[PDB]
Amino acid sequence: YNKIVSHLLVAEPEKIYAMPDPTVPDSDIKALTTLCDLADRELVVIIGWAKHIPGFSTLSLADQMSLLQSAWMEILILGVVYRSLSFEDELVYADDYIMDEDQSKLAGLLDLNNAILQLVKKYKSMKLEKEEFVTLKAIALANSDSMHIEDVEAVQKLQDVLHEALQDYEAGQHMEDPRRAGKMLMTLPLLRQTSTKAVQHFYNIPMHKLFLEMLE
Amino acid sequence: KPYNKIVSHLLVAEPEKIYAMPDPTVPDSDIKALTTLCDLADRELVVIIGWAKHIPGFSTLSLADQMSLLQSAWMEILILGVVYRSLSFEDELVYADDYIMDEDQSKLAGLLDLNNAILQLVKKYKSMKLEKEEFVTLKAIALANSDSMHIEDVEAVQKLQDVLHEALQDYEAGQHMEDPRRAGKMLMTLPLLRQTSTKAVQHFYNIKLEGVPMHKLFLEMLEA
Ligand SMILES: CC/C(=C(\c1ccc(O)cc1)c1ccc(OCCN(C)C)cc1)c1ccccc1
Ligand SMILES: CC/C(=C(\c1ccc(O)cc1)c1ccc(OCCN(C)C)cc1)c1ccccc1
Ligand SMILES: C[C@H](CCC(=O)O)[C@H]1CC[C@H]2[C@@H]3[C@H](O)C[C@@H]4C[C@H](O)CC[C@]4(C)[C@H]3C[C@H](O)[C@]12C
Ligand SMILES: C[C@H](CCC(=O)O)[C@H]1CC[C@H]2[C@@H]3[C@H](O)C[C@@H]4C[C@H](O)CC[C@]4(C)[C@H]3C[C@H](O)[C@]12C
């Protein structure tokens, strides 16, 4: 077994919940607010998780932040994609918040959710395992291509270590396909692309009580 | 060991130089630079379409899928081209032998942010010492792995990806045994290529929005 990959499994964060309020009228506003709150709570956990990635803490705090700033959305997206592998045309943002097509339209996330579903499809066909998922996650962070990195060589070494862990895992656990590690790496471009779409949509995406009182 | 068939075909199919040929009668300006790049791009894209037909297995996909792949990866192929041509240079982008943009030229063209992002790609490939054989293979892989949402025959496209991926892996095993993970490191550069290309396409349309390209037939229609 690969020590780094096994270590990554154990450092995997605990499940987080959306906890949507059932007495609140279902709406785009509710959905988006639920997702935003869920994301922020997942991110606090992600920041702590990173510190357990072998080598991450040896980087400067400036570089640690740069990597996290460049890859935070890719980590969130990869999480949802993974939790959705055993579902059909649905996204498990959380055990207590699974979105189907109709819910996506109502939240104005049809396009974006379908892109995320594109990722789920590829991973389904490859039968992505938990070991591969957590290693790819760490790789996405290490390979986030921030332009503000101070020690390029230290980040490259970080990438090389996680990359070796993945090929080592793939070499022993999947001899039926000697190109499986490469196929995993080839899914990163779509992850980066979908992550970019999500971030772009987040910005693109009031106080009626007080407002009505100001007019009164 | 002798290069496998795929890499051999790609090296032979590699297009001859293409010049930007900016109009000498037109004074320098942001509009000129952008007009020049657009014209070069269009001629390169014509050459790229013919080049793809020479990629083993591409002409076997339906014409709809051939189109989808090309419509998804055209900018990545063009960007990988400029990046490769700029490897032996420093802080300058070689769009063509007759069109090299340094920083001050980029600022004048309004392309500083985009060109700086393209130079980021150059920097990575320079440290890896990207070779021509790896370059032609990556262009082909970028085309097959473009991730279009309009693919009809997913398995056919997946097979094309595997054949090209194998060509790279085999090339690296025989040519760079000293680094058992060199093929993987090449593949890991694709995300930045996708990111920079998306950034370029978006900047292009923001340009045509606040205006862009000096249309030839335009003034003729008005003078007529
Ligand atoms: C796809 C759902 C989503 C987010 C999400 C994705 C995966 C996941 O596990 C949890 C949430 C999402 C929404 C908001 C968000 O904010 C981060 C910034 N904070 C500091 C305000 C992040 C992700 C989203 C992204 C762009 C526009 C609208 C919604
Ligand atoms: C970076 C230079 C560039 C182009 C380019 C890149 C690589 C290369 O080898 C040659 C040019 C560029 C400009 C226009 C363009 O148009 C394609 C669409 N046609 C059909 C109008 C493509 C690339 C560009 C891209 C977006 C905005 C401004 C300029
Ligand atoms: C949610 C949390 C604060 C929790 C709290 O109220 O105590 C804050 C503190 C640090 C924040 C993060 C940092 O500002 C770094 C990143 C900045 C990006 O623009 C968004 C994600 C990003 C990763 C942030 C997510 C988030 O809003 C964080 C994680
Ligand atoms: C330049 C050439 C025609 C030039 C001419 O002889 O007049 C045209 C004809 C078909 C065009 C292509 C097709 O419309 C398909 C693609 C559409 C994308 O938006 C740009 C690239 C794209 C790949 C196009 C590049 C280009 O503008 C093409 C290749």
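The numbers used for chain B are those of Swiss-Prot, and the residues that appear cover 232-442, 444-456, in sequence.
The way this entry was determined, per its header, is X-ray crystallography, 2.2 Å.
Just so you know, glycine gets a Cβ as well, placed from its N, Cα and C.
When secondary structure is read from DSSP and collapsed to three states, B:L449 (mutagenesis position) falls in the helix class. Here Swiss-Prot describes B:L449 to A as a published mutagenesis experiment; the accompanying note says: Loss of transcriptional activation; when associated with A-450.
Experimental mutagenesis is annotated in Swiss-Prot for B:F450 to A, with the remark: Loss of transcriptional activation; when associated with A-449. Residues within less than 8 Å, Cβ to Cβ, of B:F450 (mutagenesis position) and separated from it by at least 6 positions along the same chain comprise none.
Here Swiss-Prot notes a mutagenesis experiment, B:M453 to A, with the remark: Loss of transcriptional activation; when associated with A-454. Listed in sequence order, there are no same-chain residues at least 6 apart in sequence whose CB falls under 8 Å from the CB of B:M453 (mutagenesis position).
The Cβ of B:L454 (mutagenesis position) has 7 neighbouring Cβ atoms from other residues within 10 Å, across all protein chains displayed. Looking at Swiss-Prot, you'll find the mutagenesis B:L454 to A noted as follows: Loss of transcriptional activation; when associated with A-453.
Other Cβ atoms within 10 Å of the Cβ of B:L449 (mutagenesis position), summed over all protein chains shown, number 8.
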